[PDB]
Amino acid sequence: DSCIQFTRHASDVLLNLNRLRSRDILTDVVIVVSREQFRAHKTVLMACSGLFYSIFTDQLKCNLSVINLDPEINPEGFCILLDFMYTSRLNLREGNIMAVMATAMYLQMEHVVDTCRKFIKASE
Amino acid sequence: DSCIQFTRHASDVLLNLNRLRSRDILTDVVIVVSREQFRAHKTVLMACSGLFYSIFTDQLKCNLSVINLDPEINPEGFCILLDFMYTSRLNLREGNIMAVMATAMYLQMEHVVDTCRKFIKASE
Amino acid sequence: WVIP
Amino acid sequence: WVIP
Ligand SMILES: O=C1Cc2cc(Nc3ncncc3Cl)ccc2N1
Ligand SMILES: O=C1Cc2cc(Nc3ncncc3Cl)ccc2N1
Ligand SMILES: [Cl-]
Ligand SMILES: [Cl-]
């Protein structure tokens, strides 16, 4: 087509979605991790994670307001990944990289799994 | 902080939100314009428009599944703006610029109003 | 704004 | 990935 494009539009949308998350506006699901609860927007979780995409496209699970993650999932690793979903920023540290990579593999967040693999390989 | 950032994350999120819109997945509102109906995600509309932000933060209107726009709003102008919300791409043409600017002013989409004003000024 |  |  002959469209024009606003460079900062996608980033501004994500910034506003994160502001809605902060203020708990229109959040429609609770993610339960080892008895730690995280409120979020189903559509943002689907847009970021192959696991959530599969969960919320299921005809029965699409209607659930609570999703319980596998007990092996670490709440801090989940929190870091949820922050990444809403900001594009990943708080990757020596002390959390193993939990973050394991959580990203489970959530099916391929780009995160990729940078974790590379950061681990650099330290070996 | 000491975060790393994935450059394409925000664009990939918006692309996936538009794929959900195309497939009518988790859309939670119908916008009615001069008897033309548009399905969308409330959170995306809020993230893009000062008008929708004000509508869906209202304690009564946040629960509506149908929103009727002012009868002066042109369905094509709305359609172009809805596409922009989900893609960052604006199909601005000599034949639609007046309707697009009028719709963007009503929806409170300041960056769109800005480029329309500039494109109109260049033709005078 | 840019030409994409 | 970049340093923001
Ligand atoms: O690594 C990843 C990130 C990711 C996101 C999604 N999401 C969607 N894919 C396609 N159409 C719509 C949506 Cl919402 C699916 C798989 C994966 N895998
Ligand atoms: O031009 C514009 C675009 C736009 C978006 C919104 N959205 C939000 N603002 C702040 N926190 C959350 C959200 Cl969702 C409000 C006003 C305007 N005005
Ligand atoms: Cl990812
Ligand atoms: Cl705008």
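For chain A, we keep the numbers from Swiss-Prot: what you see runs 6-129, in order.
Recorded method is X-ray crystallography, 1.8 Å.
Any Cβ shown, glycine's included, is placed from N, Cα and C.
Pulled from Swiss-Prot:
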- A:32-99: domain 'BTB' (DOMAIN)
- A:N21 to K: Abolishes interaction with NCOR2 and HDAC2, no effect on interaction with CTBP1 and transcriptional autoinhibition; when associated with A-116 and 376-Q--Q-379 (MUTAGEN)
- A:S59 to A: Abolished ubiquitination by the SCF(FBXL17) complex (MUTAGEN)
- A:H116 to A: Abolishes interaction with NCOR2 and HDAC2, no effect on interaction with CTBP1 and transcriptional autoinhibition; when associated with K-21 and 376-Q--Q-379 (MUTAGEN)
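Everything Swiss-Prot records as a feature, shown here on the structure.
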residue	record	Cβ contacts under 8 Å, 6 or more apart
A:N21	mutagenesis position	none
A:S59	mutagenesis position	A:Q113
A:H116	mutagenesis position	none
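Here the mutagenesis positions are A:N21, A:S59, A:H116, and the ones sitting under 8 angstroms from chain B, going by CB atoms, are A:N21, A:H116. Taken in sequence order, the mutagenesis positions A:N21, A:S59, A:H116 that lie near ligand 3, meaning a CB under 6 Å from one of its atoms, are A:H116. Closeness to ligand 2 is met by A:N21, these being the mutagenesis positions among A:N21, A:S59, A:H116 whose Cβ falls under 6 Å from the molecule.
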